[PDB]
Amino acid sequence: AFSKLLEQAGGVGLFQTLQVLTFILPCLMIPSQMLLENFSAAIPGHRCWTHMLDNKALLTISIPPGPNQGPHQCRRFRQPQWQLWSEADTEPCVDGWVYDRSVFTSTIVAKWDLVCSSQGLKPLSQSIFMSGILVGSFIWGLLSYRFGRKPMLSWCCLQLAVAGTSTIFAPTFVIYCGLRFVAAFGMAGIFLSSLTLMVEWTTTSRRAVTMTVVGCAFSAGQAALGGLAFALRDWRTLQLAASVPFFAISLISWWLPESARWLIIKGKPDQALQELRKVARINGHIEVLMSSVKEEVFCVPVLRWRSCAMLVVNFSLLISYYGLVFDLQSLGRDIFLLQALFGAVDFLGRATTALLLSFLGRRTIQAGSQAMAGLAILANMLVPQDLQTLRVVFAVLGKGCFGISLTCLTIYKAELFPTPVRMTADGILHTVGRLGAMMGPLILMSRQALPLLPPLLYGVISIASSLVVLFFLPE
């Protein structure tokens, strides 16, 4: 019924249009913050510092061949081989590394030597961020009953800004990783507050649309990261450009009014009455309020079964999605083009999804799309490095397909669970999905031991979930 009241107080008003415009800004800058370390932490060609090179032929005698048929990136000859050997003439870089600055002027990987034995510290930084999202989204949820959505949006925008601008002045990796947890903690409160405010200040019909617009803004945001990176190579400038813009969003998040629904459930009808009156004034437009909102104010074995399959699918999609989006450099050599293309293939996917759904079903599409994504990830690892266009095409197909599955899952998710239980099951699924997103960047830590372990796991997991969707999900 609250949707109805809002209909009365201009749920069809301009205040919705303006609210969506204002929220498009945080949604355009969030993907840049999360996936920034694909460009700020890019791995540049590195080699041992040798006395013969830093104090073309000199390269060979100083540094041995490598497994990828190139200067080894981890060890050097103790004594120069003017003979040009045994693995015994090799020593790890005791004196450090000499990174190439041709493509990436400055990357964290060069600042804190996140190479060789430490090559896993880069994927961990991306999982400390993701954990910071999970721990944050949990805490902000608890604090949601006590504090308002608007104050939480404004604070969490400042938290992200301070912490994000501050990382540029971080002397050690521990501090960097810590200041990325704080930034992610804040971003979780932005995701929560933004969504909750937009959903709750619109009628139930427009919700599905409003969410589509927010989703499109995120896709444009991913694309824009590639562009912002192409312009700002220095990691410090990229971090400021993806963090500073939040201070402005925090100041322009004051115009927004507090969720009326929250105020009423909280217990404050007078405050709630004021906001609706204001939104209405924007739209050029107490007993009525209560009578309408009074109603609003997996134990079952079948439900237990569906829930498990759903959790397995939501975990798998996001343990493979995040793996792909956090590993741009391993996919194709041009990361800048790839990020932009990834952001673009999301829009195309959204649009294709509808036609595909017309002809087929929410279950076939999901499974088929997931399988296709897994197959694409498997193809990329197999496709030769020389054929770059093919490698890029398969990755973009993988990203698009994950987008088709994540769109289909959402529709299916809400549909399968009753309104009393939608909140519980949806929340549990999201918690599982966030755990998956924190174990996606972590499987990439295993590249050291077995290079093909990351792509093989993302591929096989996706294909396995495809089967689960096909067998244990109805329409």
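Chain A is numbered as in Swiss-Prot, which gives 2-56, 67-95, 105-305, 313-324, 337-514 for the residues shown.
How was it done? The header gives electron microscopy, 3.0 Å.
Backbone N, Cα and C define each Cβ position, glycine as well.
What Swiss-Prot says about this protein:
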MUTAGEN   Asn39 to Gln  No visible effect on N-glycosylation. Loss of N-glycosylation and of cell surface location; when associated with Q-56; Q-63 and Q-99
MUTAGEN   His47 to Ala  Reduced cell surface expression and estrone 3-sulfate transport. Reduced cell surface expression and estrone 3-sulfate transport; when associated with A-52; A-83; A-305 and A-469
MUTAGEN   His52 to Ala  Slightly reduced estrone 3-sulfate transport. Reduced cell surface expression and estrone 3-sulfate transport; when associated with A-47; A-83; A-305 and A-469
MUTAGEN   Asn56 to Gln  No visible effect on N-glycosylation. Loss of N-glycosylation and of cell surface expression; when associated with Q-39; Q-63 and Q-99
MUTAGEN   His83 to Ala  Reduced cell surface expression and estrone 3-sulfate transport; when associated with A-47; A-52; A-305 and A-469
MUTAGEN   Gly241 to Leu, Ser or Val  Strongly reduced cell surface expression and estrone 3-sulfate transport
MUTAGEN   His305 to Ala  Reduced cell surface expression and estrone 3-sulfate transport; when associated with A-47; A-52; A-83 and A-469
MUTAGEN   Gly400 to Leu, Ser or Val  Strongly reduced cell surface expression and estrone 3-sulfate transport
MUTAGEN   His469 to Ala  Slightly reduced estrone 3-sulfate transport. Reduced cell surface expression and estrone 3-sulfate transport; when associated with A-47; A-52; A-83 and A-305
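Note: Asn39 (mutagenesis position) has non-local neighbours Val364, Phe365, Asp366, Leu367, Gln368, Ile374, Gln378, i.e. same-chain residues 6+ apart with C-beta under 8 A of its own C-beta.
Residue pair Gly241 (mutagenesis position) / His469 (mutagenesis position) shows a Cα separation of 22 Å.
In terms of C-alpha distance, the listed mutagenesis positions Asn56, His83, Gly400 place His83 closest to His47 (mutagenesis position). Nearest in space to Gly400 (mutagenesis position), taking C-alpha to C-alpha distance over the mutagenesis positions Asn56, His305, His469, is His469.
Here the candidates are the mutagenesis positions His83, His305, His469, and by Cα distance the one nearest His52 (mutagenesis position) turns out to be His83. Here the CA atom of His305 (mutagenesis position) lies 76 Å from the CA atom of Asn56 (mutagenesis position).
Of all the mutagenesis positions listed here (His52, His83, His305), it is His52 whose C-beta has the fewest other C-beta atoms within 10 angstroms. Here the Cβ of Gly241 (mutagenesis position) has 24 other Cβ atoms within 10 Å, regardless of which shown protein chain they belong to. Ranking the mutagenesis positions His47, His469 by how many Cβ atoms sit within 10 Å of each one's Cβ puts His47 at the top.
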